[PDB]
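For reference, the structure is listed below as structure tokens.
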Amino acid sequence: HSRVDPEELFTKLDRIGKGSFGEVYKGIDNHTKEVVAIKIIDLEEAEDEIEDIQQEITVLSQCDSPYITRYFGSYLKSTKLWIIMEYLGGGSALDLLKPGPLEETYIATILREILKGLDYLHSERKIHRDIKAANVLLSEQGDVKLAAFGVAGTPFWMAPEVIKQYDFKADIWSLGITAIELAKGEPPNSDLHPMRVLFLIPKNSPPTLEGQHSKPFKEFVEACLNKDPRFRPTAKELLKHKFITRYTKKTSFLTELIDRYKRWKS
Amino acid sequence: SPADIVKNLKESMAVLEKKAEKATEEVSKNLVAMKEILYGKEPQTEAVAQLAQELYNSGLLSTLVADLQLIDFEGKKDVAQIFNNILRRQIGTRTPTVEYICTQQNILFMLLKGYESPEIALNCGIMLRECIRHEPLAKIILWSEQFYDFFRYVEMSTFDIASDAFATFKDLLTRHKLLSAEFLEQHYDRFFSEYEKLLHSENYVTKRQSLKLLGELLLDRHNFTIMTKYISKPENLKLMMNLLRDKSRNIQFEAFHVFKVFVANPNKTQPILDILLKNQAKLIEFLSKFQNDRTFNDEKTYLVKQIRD
Ligand SMILES: CCN(CC)CCNC(=O)c1c(C)[nH]c(/C=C2\C(=O)Nc3ccc(Cl)cc32)c1C
């Protein structure tokens, strides 16, 4: 306690988040022997009026919800800042798509838990700024929690009002893109160059769920994907939508997708 | 009525300090109740005055701060909002809450000690940084021995804290300038002895943060006497010239914004001049190749002119 090198209590092991997040490891607390996820960020010029870093940290310390990844604390020796957080060994929602497609029973359940996470953040006047399948993670019991980094971009899941210059209604748009991502495996205009997409989003019509899917699903996506942010529903209204209220499958039901991936990789 | 809410929260807090829970439920619900009195549907002008007067007479403010660890997470956040709201409460040209904290000084010392407890350290800073906005409250802490505990908190190796105890450290030395200048004028020898250790710290953040504040303090028009005493000491010039060299870029950059004060001094001393001439040439060459981009060089020329003359 107080003035002690982070490695004295937290040790590093592997490297999860395949270079995706800013260098995140798997680790244990040498005292409690329980698993955690450690992110190390260099500080020595890399940056250095990147000081506003507290924004990500202060907000994380203000976030207390079972639908958001919890923040345990941050430590520094000189260079290299250690950010310790919750560990979710169930992988991301994108990793559950790699084996195959998802039935609407699972998709409706996941979006129900994402909305709960958005319901908390918006009530705390905080914005996630980056909603997608990669940032939606699961535990081993099937608990769906959102990410953490960025709370207060990634084209394809952007809102048109953000590109033109990020009110909380933009997260609803990103949720609408994610709804398509859960049903297609990839966001609309995925094969296009991300820069071209930034030019087409505010100008063209909002994407639509096409194919052999249910209408409440296609109506749910239509509701979120509205170029006028005023007409986009809240995170509380969508919890009462037809597509969500139908399937009342618990979070433990999402353990089937966790197992399907652990056998897929063989 | 607020009078009933205070008494309901006062009795429930006495329970905490298995069969608990009920108290934790009451504490949580009553903390929210107080918040809606101060904020709302718009807060009523007499509801906040009945509440504040009952907080003084019951001594609940000192109670919540003391047993802050026992409160739940959301509760700790609610306590801060309730605390900061009545602290800003004014009755004409007076501030009744501030006058109350002056009578209950331990409330300030309790918040200050909160940095040693991580569970409430962040909350104990948000409330502390509000108190020091008022000069009478900022004065009690400044001339207290607990003020020197800040030099331990700023290098506490707990990043979410530490910096928070540094933001309070700056706000105590910069906000009330006449108050700070008086303190530095008297406590010069002890303060800068402690401050010197921050400039020799094995911490990139702590070192450059202290180096930035040091630049602001000396340059401020109120700390003139403190400045002239600092830029006359030989070691203070030796230290700045050393930081100008190796290690970091931003550190050697801020070392420049303090080193120039030594040079700009029209009242140099012989010990400060024997250093500038025994190392006469090297400075002229090092400044010409001093790094090196988009800001600055107009100062790097006038300094050369001074060392040359
Ligand atoms: C076999 C795993 N499979 C192939 C790699 C997919 C699961 N991916 C991981 O290894 C992984 C794990 C075990 N954890 C994570 C992400 C975590 C994590 O484990 N904790 C955590 C806290 C906050 C945030 Cl924003 C993100 C995370 C990831 C991306």
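Using Swiss-Prot numbers, chain A covers 11-162, 177-189, 192-292, in order.
When the header is checked for method, it gives X-ray crystallography, 3.6 Å.
Using N, Cα and C of the backbone, Cβ positions are placed for all residues, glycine too.
Around A:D140 (active site, proton acceptor), the same-chain residues six or more apart in sequence whose CB sits under 8 Å from its CB are A:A157, A:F159, A:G160, A:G177, A:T178, A:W181, A:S200, listed in sequence order. In the three-state DSSP scheme, A:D140 (active site, proton acceptor) is classed as coil. Sequence annotations record features per position, and here Swiss-Prot assigns active site, proton acceptor to A:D140.
Residues within less than 8 Å, Cβ to Cβ, of A:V34 (ATP binding site) and separated from it by at least 6 positions along the same chain comprise A:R25, A:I26, A:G27, A:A47, A:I48, A:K49, A:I50. What Swiss-Prot lists as ATP binding site is A:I26, A:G27, A:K28, A:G29, A:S30, A:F31, A:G32, A:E33, A:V34, A:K49.
In Swiss-Prot, the entry for mutagenesis A:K49 to R states: Loss of kinase activity and autophosphorylation. The structure shown retains the original residue. The secondary structure of A:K49 (mutagenesis position), as reduced to three states from DSSP, is extended strand. The Cβ neighbour count for A:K49 (mutagenesis position), using a 10 Å radius and every protein chain shown, is 18.
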Open item on the list: I want to check the contact list for A:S30 (ATP binding site): same chain, sequence separation of six or more, C-beta distance under 8 angstroms. What comes out?
Closed with: A:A144
Task: binding-site residues compared (A:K28, A:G32) - the one with the fewest other Cβ atoms within 10 Å - done: A:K28
Open item on the list: What is the straight-line CA distance, in whole angstrom, from A:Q189 to A:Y192 across the 2 unmodelled residues?
Closed with: 7
Open item on the list: With a gap of 14 unmodelled residues, how many angstrom separate the Cα of A:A162 from the Cα of A:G177?
Closed with: 13
- [ ] Around ligand 1, within a Cβ distance of under 6 Å, which of the recorded positions A:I26, A:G32, A:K49, A:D140 show up?
- [x] A:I26
TODO: With H, G and I counted as helix, E and B as strand and the rest as coil, say where DSSP puts A:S30 (ATP binding site).
DONE: coil
